[PDB]
Amino acid sequence: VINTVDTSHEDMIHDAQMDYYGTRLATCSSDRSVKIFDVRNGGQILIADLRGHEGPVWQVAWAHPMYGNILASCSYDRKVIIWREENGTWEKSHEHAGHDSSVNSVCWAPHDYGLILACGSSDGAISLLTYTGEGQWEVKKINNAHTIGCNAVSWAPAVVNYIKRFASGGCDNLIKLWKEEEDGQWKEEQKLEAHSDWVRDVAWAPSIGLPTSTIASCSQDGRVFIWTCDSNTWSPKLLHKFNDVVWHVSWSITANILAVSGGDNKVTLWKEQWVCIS
Amino acid sequence: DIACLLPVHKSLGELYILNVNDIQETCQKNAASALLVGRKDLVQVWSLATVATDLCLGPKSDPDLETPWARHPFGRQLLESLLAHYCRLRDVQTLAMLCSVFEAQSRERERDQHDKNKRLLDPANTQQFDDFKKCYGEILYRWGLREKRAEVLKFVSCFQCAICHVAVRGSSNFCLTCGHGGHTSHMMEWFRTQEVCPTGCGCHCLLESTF
Amino acid sequence: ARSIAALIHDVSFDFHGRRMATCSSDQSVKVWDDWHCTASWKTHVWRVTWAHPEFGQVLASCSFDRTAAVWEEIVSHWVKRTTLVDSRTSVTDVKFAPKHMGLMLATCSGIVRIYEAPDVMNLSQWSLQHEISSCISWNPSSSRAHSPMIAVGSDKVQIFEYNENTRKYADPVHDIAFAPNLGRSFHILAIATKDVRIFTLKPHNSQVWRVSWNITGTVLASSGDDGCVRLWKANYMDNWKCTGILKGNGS
Ligand SMILES: [Zn+2]
Ligand SMILES: [Zn+2]
Ligand SMILES: [Zn+2]
């Protein structure tokens, strides 16, 4: 169906991620606010309006309800504010400002790994806020992650302890796949370099059990690359060369349909060669 | 809402049933549910599974007794081909549900090899089947059918009561503030009307536990 | 009256009176819980009586094979965690002790094998903490001023009380039953013999059979060879009097 949700924002929207259950929608805009709507049963109810950022908010990401309904937001103010429910109202439970530049991407770790928030900032460093309990977060910043600055971070589904890995896409014209060593430190495992411009979004395809890890990335040049791992070997396959800049890429729940949104103010859905559905 | 573009349907997940006690009955119920939904290929696959999962086809302990139905082409080869086709279609729901249905039923080196060959699911590929089951449970949790998710995940390879004064061995509710508790049904019945602790300690257990 | 479906050697209620244990003449004991047989056991049963529910749904069976089987709750065909087969002679009856005195079972064969289980959760071990050498009756008194007492009948009633100072217990009779006290200062004794006898202990015209006391120990049911289950009760003068006659066949 169609659920036209009036954003009621004071500026242009930047992200819109719905909750895990598919009942609540959270959006962010340049007005330095992140108001969380309720879109249950085709409605537009403002559960809570949040204003704690000193600048525009780029991306938001809901957390798994198994660790509670928690929303994290990364803004231009080089600070990441983690919002949590407290007796039915949203409040800023924790704030992280360990980056010297604006944080552009935040994505919660898979529920199997735990409650880890991977923040990718433009300073070139990535920080992972691991929840140690009792309202205490442990930050293991990976300094100098990107040559210029990381613009996208995407976790990978739990595949076999757990070999925690995620894909980072920044302005270094390449994608860095980070692996969590047994000691605890995070080091790059493999570097993927096929884009000719700044990488804007990376989205690891959710794994359903197929022995094939799939990575979808988009860059500033307008090219969308699909990476597959049949080994740690990745063979990119150019999905399409869009006319304008491509902003975000998102996989389906079964990782068969990829949602590609670019600067042409259009949204395209691609299904497997890759053929557009829209 | 673009669920029509996905290989997983919420209606199919809600309509599916799981009972390890009787596999043919659950397979027939799943076939009926697929017919109600309208997916003919699911109907054919479920009827084939209904036929191929009957207890009359039980693998024998002795390898020399007969050829196990898994080694029969309509056994593992059918199931392997169906799993490959549904992996190509990326149908997580059907893959995991079929794996659960077929796993519910399920000289020394020769005996071990025979035990390996008598299973309609690959003993060396159980990690993939467990991954399918876990991912389908994740999708069911996404939909909200927690009971269905728990039922599917069951096939993954990996004090005295203060009301009736009967020893409690099963489900029990205990208040953390005061410490008096008993049978779950007894507490449900008692607290549906009153709000004071049955032991008489004066604790308002509803205001002390609920949240 | 209502002849519900079921030769039952002995039929007894549990504490709640919602489940009935019946010992058939074919050496079988069934838990007839509209009483429909919900269990089958093949026993190893002269008498089958339940235990207190807080101690578990334990049924004590006294057999003629010089043993006193105790079938413990393991859910249906209950598994014998314990087997009190140490009795030299056949156990005439097996009646559990009152819940206040712990898990004790009496098998008045004459050796009163009072088996005690220190571990309530693990009753598989039966310890003959006491052994005093037809009918076994337990005193339901739980008073601090009333010491526990064990009664033994011979086919004629002797009450052995576990004295605190020494920490040790110290017409043919068919069945002896002690009425529930409910705070009484005296005990009423009912003994099955050629004539029904009632006696007070204050600190059918034939061979009688297993008479029982109601939950309050006021109305009495005494059965004998006459085939009629006569109901008895007290009177305005605090004396035993007939209160009614019930027909076994249901007439
Ligand atoms: Zn209490
Ligand atoms: Zn209870
Ligand atoms: Zn309480």
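Note that chain B carries Swiss-Prot numbering, so the residues on display, from first to last, are 651-756, 837-888, 922-974.
According to its header, the structure was obtained by electron microscopy, 3.5 Å.
Placement of Cβ uses the backbone N, Cα and C atoms for every residue, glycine included.
Within 10 Å of the Cβ of B:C927 (Zn(2+) 2 binding site) there are 17 other Cβ atoms, across all protein chains. The feature Zn(2+) 2 binding site is assigned by Swiss-Prot to B:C927, B:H946, B:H949, with experimental evidence given as support.
Annotation comment: Swiss-Prot describes B:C938, B:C966, B:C968 as Zn(2+) 3 binding site, evidence class experimental evidence. Residues within less than 8 Å, Cβ to Cβ, of B:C938 (Zn(2+) 3 binding site) and separated from it by at least 6 positions along the same chain comprise B:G944, B:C960, B:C966, B:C968, B:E971, B:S972. For the recorded site, B:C938 (Zn(2+) 3 binding site), the DSSP three-state label reads coil.
Proximity of B:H943 (Zn(2+) 4 binding site) to non-local residues of its own chain (separation of 6 or more, Cβ distance below 8 Å) is seen for B:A925, B:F937, B:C960, B:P961, B:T962, B:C964, B:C966, B:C968, given in sequence order. B:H943 (Zn(2+) 4 binding site) falls outside any helix or strand according to DSSP and counts as coil. Look at Swiss-Prot and you will find B:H943, B:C960, B:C964 tagged as Zn(2+) 4 binding site.
In three-state terms derived from DSSP, B:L698 (mutagenesis position) belongs to a helical segment. Around B:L698 (mutagenesis position), the C-beta neighbours below 8 angstroms that are at least 6 residues distant in the chain are B:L728. Under the heading of mutagenesis, Swiss-Prot lists B:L698 to E and annotates it as follows: Abolished interaction with WDR24 and assembly of the GATOR2 complex; when associated with 728-E--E-732.
Secondary structure from DSSP puts B:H949 (Zn(2+) 2 binding site) in a helix. Within the set of binding-site residues B:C938, B:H949, B:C960, B:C964, B:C966, B:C968, B:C938, B:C960, B:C966, B:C968 have a CB atom less than 6 Å from some atom of ligand 3. Taking a Cβ cut-off of under 6 Å from any atom of ligand 2, the binding-site residues B:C927, B:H946, B:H949, B:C960, B:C966 reduce to B:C927, B:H946, B:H949. In this structure, the recorded positions that sit close to ligand 1, with a C-beta under 6 angstroms from any of its atoms, are B:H943, B:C964, chosen from B:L698, B:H943, B:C964. In sequence order, B:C924, B:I926, B:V929, B:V931, B:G945, B:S948, B:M950 are the same-chain residues whose CB sits within 8 A of the CB centroid of B:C927, B:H946, B:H949, the residues recorded for Zn(2+) 2 being left out. Other residues of the same chain near the Zn(2+) 4 site, with their Cβ within 8 Å of the Cβ centroid of B:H943, B:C960, B:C964, are B:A925, B:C938, B:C941, B:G942, B:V959, B:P961, B:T962, B:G963, B:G965, B:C966, B:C968. Excluding the listed site residues B:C938, B:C966, B:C968, the same chain places B:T940, B:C941, B:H943, B:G944, B:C960, B:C964, B:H967, B:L969, B:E971, B:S972 with Cβ atoms within 8 Å of the centre of the Zn(2+) 3 site Cβ atoms. The most crowded of the binding-site residues listed here (B:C966, B:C968) is B:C968, judged by how many other CB atoms sit within 10 Å of its own CB.
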